[PDB]
Amino acid sequence: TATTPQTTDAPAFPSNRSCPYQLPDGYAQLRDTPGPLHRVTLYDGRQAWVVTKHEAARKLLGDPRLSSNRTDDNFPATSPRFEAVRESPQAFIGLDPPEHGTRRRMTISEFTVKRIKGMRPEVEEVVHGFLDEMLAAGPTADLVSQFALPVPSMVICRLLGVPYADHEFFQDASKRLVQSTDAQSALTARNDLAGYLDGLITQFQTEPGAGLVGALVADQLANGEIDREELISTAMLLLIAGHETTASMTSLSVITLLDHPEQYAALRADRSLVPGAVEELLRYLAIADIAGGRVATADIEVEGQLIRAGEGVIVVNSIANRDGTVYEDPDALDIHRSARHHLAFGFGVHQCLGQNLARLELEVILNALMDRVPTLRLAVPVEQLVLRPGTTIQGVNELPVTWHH
Ligand code: HEM
Ligand SMILES: O=C(O)c1ccccc1Nc1cccc(C(F)(F)F)c1
């Protein structure tokens, strides 16, 4: 057996959070080490680079030599989930220019500032309805299942034209896919969603209807400009991202705000601070490092360090968002700071399609919680919560809460 010291210069990555709003201990070390890049070891023993500094992260996310192609043999997979989805065509999150733009542009019209503004009545109605329901159902609740997840689920389903009557099926399948720890469970969940979306497509060909899925069927599919299987993958990406991200931000924001009561009280007293507070929470909670993987198709020199063609690179936006040369006192939550330029949504051609929908949702959500349940508090200590591992979207699967009856 091993009898020598075990220190490594390529630590295992990713790490798991122990506190919902602080860097894992190993990540603070990466944050402090000079240089834009650091070697890490992935779950299968393969070495990859992580990007740990803010401007270097923007530069590399903007560099077309870093490909988003998940089918590449050298793509930096962080768990066995990745190996599962090989047979299926990728959604545009896994495409590079020029194919990336042709597919992304098929969906952008649903996310314009004008459409998002027009969605405010629906978002407010959905938020207040699930809130009406949770407050009436009992003195305590799981915020996740009763509020954080159904709200963005109903909103994105309406945008897509996915009937919410099937929500128990597709919400469960979405959870199994993003939180899968092995390839087989991931493949099963993906096939479940694919079969469901396939049936929805056939129905739109018979009976044209509203929503982005209906529009893609009636236009691009009918012109042969998207493959049926690509349409499934695109709808699946938007469905899952639209659900899982906002839900995680809601639950983690509640935990974080309750641990910072002075700032939460200031937020309640001046609602003009909400948009800025949402940006700070996005920066600080950075829930989507899982989306930072890239593979180099050519050598890239980064401040003296060399990324070789064929090497995997993960842009760790949570660490980059704690860069003190950009955010003074970066580990402090400050809803009054300028959190502009943060990387929680990425940067460049793949920058989050839904970012302004997410911003609208989180603004409406925080205002609604402060208006309708100002006495909201956790029903258990923070120590008793269970955080998801760094191999998935950050968050909590259950969040017990209570309030003044
Ligand atoms: C709520 C907080 C959210 C966070 C923190 C977040 C984070 C991210 C990040 C970091 C990326 C970049 C992936 C990459 O560079 O490979 C991304 C892309 C994307 N996100 Fe978001 N997201 C959020 C909400 C949403 C919502 C509500 C939707 C609605 C469907 C959405 C849809 C997408 C899509 C489609 C992409 C792929 C864009 C592309 O490849 O061109 N996201 N997101
Ligand atoms: O990344 C894929 O290929 C993907 C595929 C199908 C469904 C969802 C997918 N991605 C995903 C799932 C949840 C959250 C986010 C993101 F963080 F990027 F928004 C991306």
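Think of each number as a place in line: the chain as shown, counted from 1.
If you check the header, you will see the structure was determined by X-ray crystallography, 1.5 Å.
Cβ from N, Cα, C; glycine included.
Look at Swiss-Prot and you will find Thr78, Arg190, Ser233, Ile290 tagged as calciol binding site, backed by experimental evidence. According to DSSP, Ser233 (calciol binding site) sits within a helical segment. Within 10 Å of the C-beta of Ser233 (calciol binding site) there are 25 other C-beta atoms, taking all protein chains into account.
According to Swiss-Prot, the heme binding site annotation covers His100, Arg104, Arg294, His350, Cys352. Note: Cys352 (heme binding site) has non-local neighbours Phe345, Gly346, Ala358, i.e. same-chain residues 6+ apart with C-beta under 8 A of its own C-beta.
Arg81 to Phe (Swiss-Prot position 84) appears in Swiss-Prot as a published mutagenesis result, with the remark: Alters the substrate specificity that gives preference to the 1-alpha-hydroxylation of 25-hydroxyvitamin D3 over the 25-hydroxylation of 1-alpha-hydroxyvitamin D3. Increase of the hydroxylase activity and decrease of affinity for both 25-hydroxyvitamin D3 and 1-alpha-hydroxyvitamin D3. For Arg81 (mutagenesis position), applying a Cβ distance below 8 Å and a minimum sequence separation of six or more within one chain yields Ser180, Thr181, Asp182, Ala183, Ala186, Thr391.
In Swiss-Prot, a published mutagenesis experiment is listed as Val85 to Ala (Swiss-Prot position 88), annotated Decrease of the hydroxylase activity for both 25-hydroxyivitamin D3 and 1-alpha-hydroxyvitamin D3. Around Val85 (mutagenesis position), the same-chain residues six or more apart in sequence whose CB sits under 8 Å from its CB are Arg70, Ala186, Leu187, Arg190, listed in sequence order. Under the three-state DSSP scheme, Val85 (mutagenesis position) falls in the helix class.
Long-range Cβ contacts of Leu177 (mutagenesis position) within its own chain (separation 6+, distance under 8 Å): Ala186, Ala189, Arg190, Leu193, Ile240. The note that Swiss-Prot attaches to the published mutagenesis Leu177 to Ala (Swiss-Prot position 180) is: Decrease of the hydroxylase activity for both 25-hydroxyvitamin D3 and 1-alpha-hydroxyvitamin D3.
For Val178 to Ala (Swiss-Prot position 181), Swiss-Prot lists a mutagenesis experiment annotated as follows: Decrease of the hydroxylase activity for both 25-hydroxyvitamin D3 and 1-alpha-hydroxyvitamin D3. All protein chains shown were included, and the count of other CB atoms within 10 Å of the CB of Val178 (mutagenesis position) stands at 21. For the recorded site, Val178 (mutagenesis position), the DSSP three-state label reads helix.
Take the CB of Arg190 (mutagenesis position) and look out to 10 A: across all protein chains shown you find 23 other CB atoms. Quoted from Swiss-Prot, the note on the mutagenesis of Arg190 to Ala, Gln or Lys (Swiss-Prot position 193) is: Decrease of the hydroxylase activity.
Residue density at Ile290 (mutagenesis position): 17 other Cβ atoms are found within 10 A of its Cβ, drawing on all protein chains shown. According to Swiss-Prot, the experimentally introduced change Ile290 to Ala (Swiss-Prot position 293) is described as follows: Slight increase of the hydroxylase activity.
For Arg294 (heme binding site), the number of other Cβ atoms no farther than 10 Å from its own Cβ, over all displayed protein chains, is 26. Only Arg104, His350, of the recorded positions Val85, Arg104, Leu177, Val178, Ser233, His350, place a Cβ under 6 Å from an atom of ligand 1.
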